[PDB]
Amino acid sequence: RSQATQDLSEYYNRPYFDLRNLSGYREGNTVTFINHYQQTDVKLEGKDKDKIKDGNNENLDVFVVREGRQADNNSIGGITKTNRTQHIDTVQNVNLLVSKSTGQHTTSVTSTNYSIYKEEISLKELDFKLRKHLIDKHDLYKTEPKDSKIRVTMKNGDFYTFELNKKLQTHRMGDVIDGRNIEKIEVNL
Ligand SMILES: CO[C@@H]1O[C@H](CO)[C@H](O)[C@@H]2COC(C)(C)O[C@@H]12
Ligand SMILES: [Zn+2]
């Protein structure tokens, strides 16, 4: 197991927090959220920079992963608009198809339902949760990942690709999509 794959395994096994309906204060390219447990400094490194207002921003969700450098609570992207109404049921049910080739002659497919609970969702959150799922259920990063990818397809045919042999690019972590319009998620291992 390369150091590279070891490092991916370490990163995607880190704790994450899903914080809901908080205020974020923007100064420069950092947005500070505080609750009763933690303070998080969220770095804007992409087109999120054009969306978050200078100063106070209300009613945001944040998907938090602490990046590696001491006593830091730095995270990157992961900011969304909170749900406009309460959803007790899932916002959307999505077919997740994980395909795995083993040896020379075997294909295997796991087909489940993937629960979307948020009207708007960051690529950060999709990427991190799906990889953690694959670590947990499909032995991701036990072997070299090679050309392994996730693809998220929207109802209109738009799609987003996460290549599993590197981290998600930091400029993509603050990109957001409409959870209602996700159609399916396919993974090729
Ligand atoms: C290689 O750079 C980007 O990486 C993504 C996967 O990491 C995804 O495939 C992107 C989708 O759209 C284009 C413009 C082809 O840019 C791609
Ligand atoms: Zn409901």
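Using Swiss-Prot numbers, chain A covers 6-73, 76-196, in order.
Recorded method is X-ray crystallography, 2.1 Å.
Positions of Cβ are set from backbone N, Cα and C atoms, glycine also.
While the structure shown retains the original residue, Swiss-Prot records the mutagenesis experiment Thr168 to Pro with this note: Complete loss of carbohydrate binding.
Annotation for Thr168 (mutagenesis position): same-chain Cβ neighbours under 8 Å, separated by at least 6 residues, are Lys156, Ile157, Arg158, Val159. The Cα of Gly73 and the Cα of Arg76, which border 2 unmodelled residues, are 6 Å apart.
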